[PDB]
Amino acid sequence: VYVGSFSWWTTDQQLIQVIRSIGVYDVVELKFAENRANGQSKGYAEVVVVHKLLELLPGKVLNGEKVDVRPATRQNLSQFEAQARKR
Amino acid sequence: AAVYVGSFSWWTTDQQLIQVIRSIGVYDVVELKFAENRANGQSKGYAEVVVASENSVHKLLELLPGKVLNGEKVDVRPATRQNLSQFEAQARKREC
Amino acid sequence: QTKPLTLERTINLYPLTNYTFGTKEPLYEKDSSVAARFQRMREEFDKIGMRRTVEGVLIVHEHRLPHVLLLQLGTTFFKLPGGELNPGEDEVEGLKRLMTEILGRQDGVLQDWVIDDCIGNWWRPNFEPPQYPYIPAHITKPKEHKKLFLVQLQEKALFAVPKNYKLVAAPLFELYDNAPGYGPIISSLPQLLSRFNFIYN
Amino acid sequence: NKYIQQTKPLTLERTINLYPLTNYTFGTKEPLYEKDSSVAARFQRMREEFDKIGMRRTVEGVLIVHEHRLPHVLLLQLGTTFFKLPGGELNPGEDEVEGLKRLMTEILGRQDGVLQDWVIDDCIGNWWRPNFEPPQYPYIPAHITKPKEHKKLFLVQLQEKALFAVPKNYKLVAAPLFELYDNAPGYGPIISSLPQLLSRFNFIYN
C-alpha cells in the first residue's frame, strides 16, 4: 500500500494513529519516500501490513489534506512520485 | 612588474617569502600571490611577487635565485604566460 | 545542569509564530561592486589590518525543525546578519550593534540580543572570494576573519528588515549539502548547530 | 597542604592545546575485526538489535595534533580509501563519555602497562540515521520520530606526548584539515565536515 500526499512534517507517529482509528493494527513497517541528499520526506509512504487500508483510510484528513490510499505497484509509485515533484 | 618564484613546500609562508625578499633589499612588494588549490586553499608551492618598480624586478631576478626557503633553492623568472605555464607544470608534477 | 556545559549545551528555541516581521528603509552595502569590495579591503588591510567580521545565527522552530533566519537579496543571494567590527571593538558588543543596525526597530524599542556561543570561524587568505574554516599553512596574515555566533532570541520579538532584503526562515535540511544554493558557510550550519540540545518551546 | 586557587574564567570560548605530530608514536598489536564487515551484515544486525535495545548509540573521538601550524585529525585507515574515527557502540545505559574512553582504549590503548588518560570535555556534533540505510544527517528529519542510530562526536584532548597501540590491520594517520575539507567523496560526510566543526576552537600550537 502507498499513502499520501501529505506535508514533510507529517510524522510516522501521526500516520500510525490515523491507521489504528480505522482498525488496522497489523502494520509491520512504515517507509517514507525521502530526498536522500537531505532526508526530507517527499510526502508519501509505503505501508507494509491491506483491503482495510484501501477502503476505510481514504477520506480521512491528515494535517489538513485528504489522504489517497492505493495498492503497492510500480504503476502507483510513479503516480505518487510524479505527484511528489508536482509540488 | 612581477616575477614568479618557486618551487617550495606548501608550508612555506608569506612571511618567509617577504623576509627573503627584504634580505635582498626589496621593500616595494605590492602583492604576494601564492598559486593555490582553490577547493582547499593549499599552496601549490610557487608564487607571483608583484613589485612597484622595475628596479625591484631587476633585483629579484639577479639576487633571489639560489636563496633557500625551507631547504630548497628557489628559481625566479619574469611573470610571463610561458613562465606561468612552466611553474604550473612543475607544481602538477610534484602533486604526484 | 549535571554535565559540563562544554559537553552538553542546551538552547531554547521559540516557534516562528512567536515572531513578527516588518520592513524599514533599504540598507545598501558599503561597496557597489566586487572590485570595490576588495579594493577597500586592501586599503583597510594596509591602514588597519585584518578585517574582523561577525555574523549571527538566529534560530526559530517550526514543524519540528530548527530554522535559521537568513537575509535574501533577490532570488539567489543569502547572507547572515552581521558585518564589520570597528578597530578595537569587542566581538559580542559589535555583533549586538550590527544586529540592531540591521534588524532593529524604527520605534526605538530595543531587542535584547543574547550571545553566549561561537559556532565557527572562516578565514579569507587573500583579497579574493575564497574562505576556509582554517588558516592555510602558508598564510600568516589572513585578510579577513569571520566569526559566527549563535544569537539566542527572546521568547517574542519584532524584526524590522531593510526593504531591499527579505528575511527567510530556512529549515536546516534546505541548507544541508547545498553549497550551490547557499555557499560554504551557510550550507555548513546544520553541521555546526548539531551539537546543541535544542528545546522546542 | 595547598593554596586555594582563583577560578578559571568561565567562557564558552574553548582554547585547546595541540602538540607536534612527531610527539606521537605507535606500536602494533593484534588485528581488530568489527562485528560486521559487509553492508548487508551491518544493517541486518542493526535491525535485529533495534528490536531488542532500541536506537544504536555510537560515539566517536576526534584526536588532534599539528604540523606546520595546521591542525591534523588522527584517523584509522582500514583500506586505500577507507577511514574511520576511533569509537564505536555504547552498551545499554553506558555513559557516552566513559563509553568513548573504553572504546578508545580498546582500539588505541597502549599495551605496556601505562594507563592511557583521555581528556574529553567537548561535544563537537551529532549525526542521526533515520532508517536502516547508509544516510546520516546532522539533524533529525521532521517526519522521523524514531531514528535508528545516534552518533555523537567528541574532541579528545591529547597530552603532550603519547604512545598508541594500533591493530596491525589498521594504519593510524594524520589528516591535515585541508585534506578533509570539501572531500566527502574521499572521507564521507562526517569526517569531511570536521574542519568546519573544529573551526570554533582556539588552538594553541605548542
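Numbering of chain C is taken from Swiss-Prot, so the residues present carry the numbers 27-227, in order.
Header lists the method as X-ray crystallography, 1.9 Å.
The backbone N, Cα and C atoms fix where each Cβ goes, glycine too.
If you check Swiss-Prot, you get these features:
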DOMAIN    C:76-201  domain 'Nudix hydrolase'
MUTAGEN   C:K29 to R  No effect on acetylation
MUTAGEN   C:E55 to A  Reduces affinity for UGUA RNA by 88%
MUTAGEN   C:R63 to S  Reduces affinity for UGUA RNA by 99%
MUTAGEN   C:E81 to A  Reduces affinity for UGUA RNA by 12%
MUTAGEN   C:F103 to A  Reduces affinity for UGUA RNA by 99%
MUTAGEN   C:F103 to W  Reduces affinity for UGUA RNA by over 90%
MUTAGEN   C:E154 to A  Reduces affinity for UGUA RNA by 50%
MUTAGEN   C:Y158 to A  Abolishes interaction with CPSF6; when associated with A-160
MUTAGEN   C:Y160 to A  Abolishes interaction with CPSF6; when associated with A-158
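All features noted in Swiss-Prot, drawn onto the structure.
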residue	record	CB count, 10 Å
C:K29	mutagenesis position	14
C:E55	mutagenesis position	11
C:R63	mutagenesis position	15
C:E81	mutagenesis position	22
C:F103	mutagenesis position	12
C:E154	mutagenesis position	14
C:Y158	mutagenesis position	25
C:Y160	mutagenesis position	24
Out of C:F103, C:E154, C:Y158, C:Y160, the mutagenesis positions in the record, which is closest to C:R63 (mutagenesis position) when you go by Cα distance?
C:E154
Return only the integer: C-alpha distance in Å from C:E154 (mutagenesis position) to C:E81 (mutagenesis position).
19
DSSP three-state assignment for C:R63 (mutagenesis position):
helix
Out of C:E55, C:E81, C:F103, C:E154, C:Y158, C:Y160, which mutagenesis positions come under 8 Å of chain D, measuring Cβ to Cβ?
C:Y158, C:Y160
Considering only CB atoms and a limit under 8 Å, which mutagenesis positions from C:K29, C:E55, C:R63, C:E81, C:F103, C:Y158 lie near chain B?
C:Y158
Specify the nearest of the mutagenesis positions C:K29, C:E55, C:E81, C:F103 to C:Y158 (mutagenesis position), where nearness means the distance between Cα atoms.
C:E81
Based on DSSP, tally up the residues of the domain 'Nudix hydrolase' (C:76-201) by helix, strand and coil.
17 helix, 60 strand, 49 coil
